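Peer 1: I am attaching a structure below and will ask some questions about it afterwards.
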Amino acid sequence: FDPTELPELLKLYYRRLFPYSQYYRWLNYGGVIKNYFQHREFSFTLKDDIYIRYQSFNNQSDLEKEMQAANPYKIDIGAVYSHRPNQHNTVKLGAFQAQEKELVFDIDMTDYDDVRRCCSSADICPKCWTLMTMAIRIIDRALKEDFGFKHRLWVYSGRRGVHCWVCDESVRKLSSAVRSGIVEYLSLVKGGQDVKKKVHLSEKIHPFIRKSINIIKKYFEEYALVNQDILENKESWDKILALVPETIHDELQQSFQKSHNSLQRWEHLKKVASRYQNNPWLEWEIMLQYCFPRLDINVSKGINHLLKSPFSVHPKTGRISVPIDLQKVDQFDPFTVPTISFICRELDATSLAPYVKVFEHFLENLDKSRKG
Amino acid sequence: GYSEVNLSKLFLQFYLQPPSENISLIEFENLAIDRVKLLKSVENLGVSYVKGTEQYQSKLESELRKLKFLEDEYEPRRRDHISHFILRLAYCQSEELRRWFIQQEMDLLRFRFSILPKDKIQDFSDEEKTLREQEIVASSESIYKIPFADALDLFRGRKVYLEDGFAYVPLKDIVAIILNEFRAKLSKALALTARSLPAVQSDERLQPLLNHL
Ligand SMILES: [Zn+2]
């Protein structure tokens, strides 16, 4: 993909491909509340990295116009304010406050840089993507089961990870403190770099963890021990030894040297650990530290956060912020994601179709809940 | 009762609604002094012993009996209700006083609630009880279903079980909940009272209350 072809592709994309229809169905929420869509904030980034925010619109048509007119490189979605963002110059200080916003999550591979071997920095491969996969199953399960949230939309970021938008009625009204509390409820990976062991578990395991573990178990072997091979060598398995008591470093060091592959070595660890309990949950702390999701609280903490809009375009990859089927998550492939260059081709002859269907399926169940 | 005082114009329980009553300045002023000593007693016992001890349970029970706090326990109820709303005028003047007044009133409810029957607590199944037993023991008698949002401090530290948006909390932990939401409404009321005061502040009849804090 060539990012210089970008500004032309946008015009065509914004004019004949962007699903404004389904888009408006979302942000207006059946028009049950007035000025809901009209008070929504957006922000655009144009050429030469010129940034502007506090942008709002009257309706779907008003949106369709200014967008293809402006042709932005980045589009972020903000919160629902007390007034119109583009009228913020009339409102006096102290009355312009964010009042409602969907609950959101931003997951980034950059936060796993200390526990992946396949890629580095912003580079990614199919061997690591299972991290994002496991994270979704862990999170999506909790929100549905523990929090009873019924309307959950996950979206690929365009490159390094995935976003989630929760649009349940009761959710959009949640305070910042509650938002922060759930992050703590979901977060287990605590520490920066000074801390090598970022997970410590008590003797008694909270179910949310237990259920999350049982998910990781199903992915661990092929991801951690095969694709990543975290016990390939000493340089690699010492990092593990940093996560355990010193009293067993030597014992495991030998078994690792006597072993041939990571699977054998991981099996050894389990036996030594199990024997160590009889004489705690060292096995699970390690799986978690390597597979459990890391969360930047800031993105979900603030109600006034501008987050990249779905169906937006990544200025470098050209990839689309496409919806994802939770039912067919394991089969998802971020490399098979339609590029803007690819679907503009199809229009002048799209591959975007199957993903929009999923977004509508989301909208359909959203109406029924709003109704019944 | 020559001197009179309009509360309505001036304005175990959470002390939510003001008292609409006319009372004597002597009752008013004395009732303040009465509750002040009480709070100062709580502060001394809180330093002396530890809450839960029988001596603490025995001593505070005595001072409460001493300070007069069915219809048998009604006269103190009116005393406790009104006395509190007066002190709101005193200890709203500063964060230290607010915190002080709060902290003592906080420690107060604990005891008042410590000596409370389980039956009345609920007012202010058995198969589903045993069905979710394991899932709760591993997480963290009666258990109540709260919207998770109201149980922030609990689930944000994984000290309770969640399911379908609702927390399942014991009676041991539900104390700090009511204790804290109360702490908010009170500190909120104090903050409000701190706005209400500088119109009545100059009143001589209120001078001894605003000074001998
Ligand atoms: Zn990779």
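Numbers in chain A come straight from Swiss-Prot, and the residues shown are 4-282, 290-359, 386-408, in order.
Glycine is treated like the rest: Cβ placed from N, Cα and C.
What Swiss-Prot lists as active site is A:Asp111 (among others), and the listing cites sequence analysis. Taken from Swiss-Prot, the feature Mg(2+) 1 binding site covers A:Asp109, A:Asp111, and the record attributes it to experimental evidence. Here Swiss-Prot flags A:109-111, A:160-166, A:315-318, A:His324 as ribonucleoside 5'-triphosphate binding site. If you look up Swiss-Prot, you'll see A:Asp109, A:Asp111, A:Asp306 marked as Mn(2+) 2 binding site. The mutagenesis experiment A:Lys77 to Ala is recorded by Swiss-Prot, whose note states: Decreases primase activity. Quoted from Swiss-Prot for the published mutagenesis A:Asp114 to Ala: Slightly decreases primase activity. For the mutagenesis experiment A:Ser160 to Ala, the note given by Swiss-Prot reads: Abolishes NTP binding. One mutagenesis experiment catalogued in Swiss-Prot, A:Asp306 to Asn, is accompanied by this note: Decreases the binding affinity for NTPs.
Are these features on the surface or tucked inside, and what are their neighbours?
Peer 2: DSSP classifies A:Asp111 (active site) as strand under the three-state reduction. In sequence order, A:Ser160, A:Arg163, A:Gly164, A:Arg304, A:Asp306 constitute the residues six or more apart from A:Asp111 (active site) in its chain with CB-CB distances below 8 Å.
Look at A:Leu317 (ribonucleoside 5'-triphosphate binding site): DSSP puts it in a strand.
Sequence-distant neighbours of A:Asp109 (Mg(2+) 1 binding site) (same chain, six or more apart, CB under 8 Å from its CB) are A:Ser160, A:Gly164, A:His166, A:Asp306, A:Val309, A:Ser310, A:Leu317, listed in sequence order.
Residue density at A:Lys77 (mutagenesis position): 17 other Cβ atoms are found within 10 A of its Cβ, drawing on all protein chains shown.
On its own chain, A:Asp114 (mutagenesis position) has A:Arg304, A:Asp306 as residues at least 6 apart in sequence with a Cβ closer than 8 Å to its own Cβ.
When other Cβ atoms within 10 Å of the Cβ of A:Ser160 (mutagenesis position) are tallied across all protein chains shown, the result is 21.
For A:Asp306 (mutagenesis position), other Cβ atoms within 10 Å of its Cβ number 14. Mapped onto three states, the DSSP output places A:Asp306 (mutagenesis position) in coil.
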Peer 1: To the nearest whole angstrom, what is the C-alpha distance linking A:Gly161 (ribonucleoside 5'-triphosphate binding site) and A:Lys77 (mutagenesis position)?
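Peer 2: Counting only the Cα atoms, the answer is 12 Å.
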Peer 1: What is the number of other Cβ atoms found within 10 Å of the Cβ of A:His324 (ribonucleoside 5'-triphosphate binding site)?
Peer 2: 22
Peer 1: At the Cα level, what's the spacing in Å between A:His315 (ribonucleoside 5'-triphosphate binding site) and A:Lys77 (mutagenesis position), rounded?
Peer 2: 15
Peer 1: Could you tally the C-beta atoms, other than its own, that fall within 10 angstroms of the C-beta of A:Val165 (ribonucleoside 5'-triphosphate binding site)?
Peer 2: 24
Peer 1: Roughly how many angstrom lie between the C-alpha atoms of A:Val165 (ribonucleoside 5'-triphosphate binding site) and A:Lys77 (mutagenesis position)?
Peer 2: 16
Peer 1: Which of A:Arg163, A:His315 (the binding-site residues) has the most other Cβ atoms within 10 Å?
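Peer 2: Neighbour-count leader: A:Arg163.
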Peer 1: When the number of other CB atoms within 10 A of each residue's CB is tallied over all shown chains, which of the binding-site residues A:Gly161, A:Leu317 has the maximum?
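Peer 2: Answer by Cβ density within 10 Å: A:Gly161.
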